Amino acid sequence: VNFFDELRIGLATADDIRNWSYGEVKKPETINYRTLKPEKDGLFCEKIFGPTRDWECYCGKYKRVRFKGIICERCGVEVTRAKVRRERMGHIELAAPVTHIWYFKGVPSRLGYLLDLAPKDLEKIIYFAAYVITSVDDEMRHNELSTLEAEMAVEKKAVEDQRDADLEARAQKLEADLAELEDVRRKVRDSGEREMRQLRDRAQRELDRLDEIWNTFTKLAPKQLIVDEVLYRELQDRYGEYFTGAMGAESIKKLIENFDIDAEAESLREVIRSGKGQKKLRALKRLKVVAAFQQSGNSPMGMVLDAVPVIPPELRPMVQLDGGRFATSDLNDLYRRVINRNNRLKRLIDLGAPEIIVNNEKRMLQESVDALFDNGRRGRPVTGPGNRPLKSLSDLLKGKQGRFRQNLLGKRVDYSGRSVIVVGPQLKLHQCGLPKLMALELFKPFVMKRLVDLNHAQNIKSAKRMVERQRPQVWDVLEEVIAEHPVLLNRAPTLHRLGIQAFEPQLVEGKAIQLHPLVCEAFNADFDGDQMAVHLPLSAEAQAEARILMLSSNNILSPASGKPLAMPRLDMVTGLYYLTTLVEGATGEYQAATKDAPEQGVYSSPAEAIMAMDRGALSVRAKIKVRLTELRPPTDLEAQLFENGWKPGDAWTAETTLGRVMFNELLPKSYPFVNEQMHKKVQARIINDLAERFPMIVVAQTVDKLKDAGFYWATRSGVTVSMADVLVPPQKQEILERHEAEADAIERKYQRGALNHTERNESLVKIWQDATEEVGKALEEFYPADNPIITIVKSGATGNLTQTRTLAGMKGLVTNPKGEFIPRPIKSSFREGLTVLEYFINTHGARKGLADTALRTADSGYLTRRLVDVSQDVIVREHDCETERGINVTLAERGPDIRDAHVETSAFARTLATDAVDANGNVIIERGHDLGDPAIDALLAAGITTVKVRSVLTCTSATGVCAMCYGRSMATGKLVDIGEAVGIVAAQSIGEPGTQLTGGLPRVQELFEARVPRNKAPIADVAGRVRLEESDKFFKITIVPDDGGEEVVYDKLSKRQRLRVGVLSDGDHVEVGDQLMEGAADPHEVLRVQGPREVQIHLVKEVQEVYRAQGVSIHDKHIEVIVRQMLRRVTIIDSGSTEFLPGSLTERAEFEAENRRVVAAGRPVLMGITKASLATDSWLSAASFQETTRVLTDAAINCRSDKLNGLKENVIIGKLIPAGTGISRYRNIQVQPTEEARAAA
Amino acid sequence: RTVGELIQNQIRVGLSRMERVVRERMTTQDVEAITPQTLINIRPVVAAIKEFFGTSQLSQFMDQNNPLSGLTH
Amino acid sequence: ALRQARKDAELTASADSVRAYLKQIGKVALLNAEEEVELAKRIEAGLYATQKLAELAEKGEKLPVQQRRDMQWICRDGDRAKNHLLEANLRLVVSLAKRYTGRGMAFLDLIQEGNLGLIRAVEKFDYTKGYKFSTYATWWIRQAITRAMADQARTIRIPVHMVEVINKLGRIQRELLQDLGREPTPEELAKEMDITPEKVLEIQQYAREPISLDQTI
Ligand SMILES: [Mg+2]
Ligand SMILES: [Zn+2]
Ligand SMILES: [Zn+2]
């Protein structure tokens, strides 16, 4: 009931369908028009499907719960709960059995591949356009063939004699006519001769017919088509013991009954052995579908339906719509057609109707059942009102809106709300704010529980009234009920894992959800009318997991990189930047006067300085000399002053600003001192360092204090924008008009026509771009550091130099709807105001931008869907698979003897494969090291320009991956967990920045889809010396090899595509790994040329470079999880020789096990993610992705068992997700209270 | 194509729908003793108009958030 | 690729149910006055031979072989006759079926629903009168087709005696829509039917053919 294991699929045999069914459907009636109860043995009927309303018989005899299991003898319905109406299926007994369309209209047709027919011929057989002869007795027909050939010869002799006689008679008639009449006679001779010719034609056609009848009688075998059926009509009565034949699917049932499967198998083996080529190719598709039935238990008898099952009444419901109208399901029409046609056919068999009528009825029935299973599958579909096709049963399991894609994946839930979000800057990072009415509605039971557990409500009903009236006595309780009771905040579209976060709901007045200002970077939620859903976890497990996993305070660092996302942003950045920025020439500045006066600006405590700053005497930003105690000093300062002991109580003098001290006061007691302005990069670095060094709670409080102080100081920042605050740079016009002088000459040469449109365009665009950059430089130079625009920009708070360039001086060059730059630039700043022309030109880029970004979200969503569906399986299953294999990261830029920039994304936060040996063998780092900044630095200080790290690309795990081989997680800040769903984390994290991905998304799309590039740049199959044959229009590239032999030739090499930059020149030597032209190498080419690992490096490098380009940073392992999911299968040319088809994609471990042969031949293949989720081991997920019927048909006949190791399938069925907290090591944990704690109590 | 033409098209389609019914009507009815005022179908035009303002995308609910909304609509 | 797929589209869309059976009814040539009478005589002779053979089968007197084979041959002759007659009379059935096109039930079934009535007509035909089997069977084809269309055309059951009112209501509403020009009123409908105006409201709610769930709106 509660438990589950591997699910298996098959074909529903008539006996199994009968064994399912509770009664037979034998009426076309739906419901009574007056009373609206369903009629006996029709659709919806209460006898077979159980009762309509809860505890009710049809007539009305028993309505008590007392009587359970009893079946009324009056009507014959069983008195139970009404739910069974969704769980009870019917059946329809067909007088003649019809075939299933799935194994017919599927490409290829399976029924036809079992009984070796052409699908058109099979079609003709099953759709009563041809008789098929089921079994011919060769011995019995052979034995008495002589006598039958004798009587045949007599039957010929007779008609020969008659022919001769009539010819003779007509000749005699002709001669008599001529003799009687004797020009006019010769005509009658001609007519007589013509009539004799007609007799001859009749006779020869009859003899031909007889001869053809004997030919077709003699040449008789099973699986043979009859075209005309006059042959079968003449063959029907005579020879009544040797052969038998029927039209339709009963014939196919008799055929499948008269069939031994091992014979077809062993024949297929010698056919694929001997008949190599087209016949082996046609045998190859037959191999699987035939060989299925041997290895599987289910028989091929279940392809033909003696009985048809009936979907439960409530999945095809008939309920009356508001206003007296009846709302029914299309299924009812189709089932009604089928049962009507069946019940007619039965009467046709009862009466004894002619075979043509009966067989036409059977054809129409076949068409009806075929349509019911799948409508619009064969020919024209059935249409009811206004020529629109009715949704068949397979239509309720296919398409974008049938099942899976929408119905099984997403649905609306209880104990859940949605409001408008607002910033609540008072709140701690774990806290959120809820609209008190919305909250009161959202915890409506949980409040009632406490209101009846206390003596506030006398009775549960009265509590349910009091909560409805919203009385003053509930509000004091709602705090008691909401006390440390988490809620899950989610924003659609959920682009990454931090797109959902759990919070403690504080009760606030108003109608707004008070979100925390730090989780907006994560949620990607601007307060410009965006709305967020709240959910209430009910189960102790859900409540716990909400508190433990997805609590904001825990999830500070990005799954992508491990950079802190919950950090000061936009406002807090400018606030803390103003707070910490040390500016000279300020009030109460520490001078240190020379012999004349005291030093003036020294302070005994931060308190004294706060007292001095509260007076209009000292400014918060000045070089001042505080004496600090509670703040841990800088490393050098501790190393100098104290050395032995720390400084909790120990005093020391700094040279900082009161703001920096007030900031350091927020950060943890024991953390060393900053004494540096809080630029967003420096904030990120410090909060990252703190996240790496300290516990999560500490960081989660320090960032809250950073928020509080940040906002508190964002006010007294003095950052406002005004027409007077924004300043146009003085060099803008000087530069602009100096570029206008040359632009005039360019446009003059363009107008003259001495320079081409493209050359003039290029020159002008270049010039005015240079001018734009100049104006940018002027904007950069002119503005003071205290200027608010520089503060909002150059602190890293928001925007960029480009935006302040567009706002101060000139907007610059702006593109057409194509993308080509208009030669006329926007010379006027947005301060200056645009001209109708300039603005109208500006509209293009803005609208194009708005459109492309409006698509980008959907495109990136679509990408993320595929990138999730492909890596459904990659979960951390075990601790360690116990391998020594690992990928090799350089970690250093050719010395120095020069550190690598992308260590942080590559080899940071990774477990090692080997011990870090150097030149001597002074082994610095051992196996199983996290590779933190100390370790990474230590490896650099050691003097090695490479290290071998242990990755997913080299993991010898049976299912998914093993923890230790993944490396340390980014979310936790520790060794990755033995439950972690690193695949779907990787999928989310790689899937999220597609919205921020502005060479672009096509390249990552085509790279991840592993499709042929936009520019097919060749790579070197062999190393050698390059030679340039500068051919006409195109190039020709030849590499003269080292080993000796032939030089690699390609015909047409695109000149515009450009050769690879050591640069390519006539008489250089190039490597095997090196790509020849500048662009994109064809992944298949690179795989087949070099091998999997170099492609595994290449794909990750390529996927990273475009993120590095756009500024976003993800950790290589997240790409490597997908690239692993690409390079983990083999394509077979021809091998196996037992249930292995030539040209079949096969999983590695399963292939190897049978390949090694303890008692095949595979090459490495690179598959597209869609072609991976298509060629996945699972079936109900493969069905969920695309082409449900195609894959489900194959699954059914194959009897293919899915293990539910993949998450995606285990989502669809409402079962415990095996990933994360759903492994047997987690879901089964016995927690006893300790022996010492028991007796103590 | 504006309100006038967008109506004119539905008047045209309705009148084309009427032309067939007329072509039948004058075929079935007696010669001379018919009276076109007597035998004329009103349905296919009034239907063609009623169905233009009934459910068709180009016949929208006026945006009455304000005057300007209406004026722009 | 276009012409080949055009030929493939020509070849694939082949049968279409109607053209598949029109072929079948096209084959067996129709009878004339003499052959109908001959086959009726043969049928009733066959039935007489079966109802005769019942006696000698159940009661006793195991008759000699020749007469038994003759009587069996007359039964087979009757079978051949009824089968050949039923295979002959079909274009009548399709010609009457072509009247009731798009009337709730599918055009295809109505032919078979006609064929049942045809078989009952074949059962209860009298050759002694010598009526023309078309002009005779027209009754049974119509009564069978309309008796089916009374029940199986609608999703909800409504008896022929309580749907004939809805059909005639439809017809006379079409007549009153044709003549007067505008839609007539339930009161005037009840004045035309000579009923209580609260019944024509009750019969329209039945005449509401039910609407689907999966519809794009
Ligand atoms: Mg927004
Ligand atoms: Zn009962
Ligand atoms: Zn491993």
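What you see of chain B is 370-442, where the numbers are those given in Swiss-Prot.
We read in the header that electron microscopy, 4.2 Å was used to get this structure.
Note that Cβ sites are derived from N, Cα and C of the backbone, with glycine treated the same way.
Listed in Swiss-Prot for this protein:
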type	residues	note
MUTAGEN	B:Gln429 to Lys or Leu	Rifampicin (Rif) resistant
MUTAGEN	B:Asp432 to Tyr	Rifampicin (Rif) resistant; RbpA no longer rescues transcription in the presence of Rif. Decreased affinity for Rif, no change in affinity for RbpA
MUTAGEN	B:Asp432 to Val	Rifampicin (Rif) resistant
MUTAGEN	B:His442 to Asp, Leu, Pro, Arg or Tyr	Rifampicin (Rif) resistant
Cα distance (Å, whole number) from B:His442 (mutagenesis position) to B:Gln429 (mutagenesis position)
9
Rounded to the nearest angstrom, how far is the Cα of B:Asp432 (mutagenesis position) from the Cα of B:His442 (mutagenesis position)?
6
Among all the protein chains here, how many other CB atoms are within 10 A of the CB of B:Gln429 (mutagenesis position)?
8
Output, ordered by sequence, the same-chain residues six or more apart from B:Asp432 (mutagenesis position) with a CB under 8 Å from its CB, or 'none'.
B:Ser438, B:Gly439, B:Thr441, B:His442
Taking 10 A as the limit, how many CB atoms besides its own sit near the CB of B:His442 (mutagenesis position)?
11
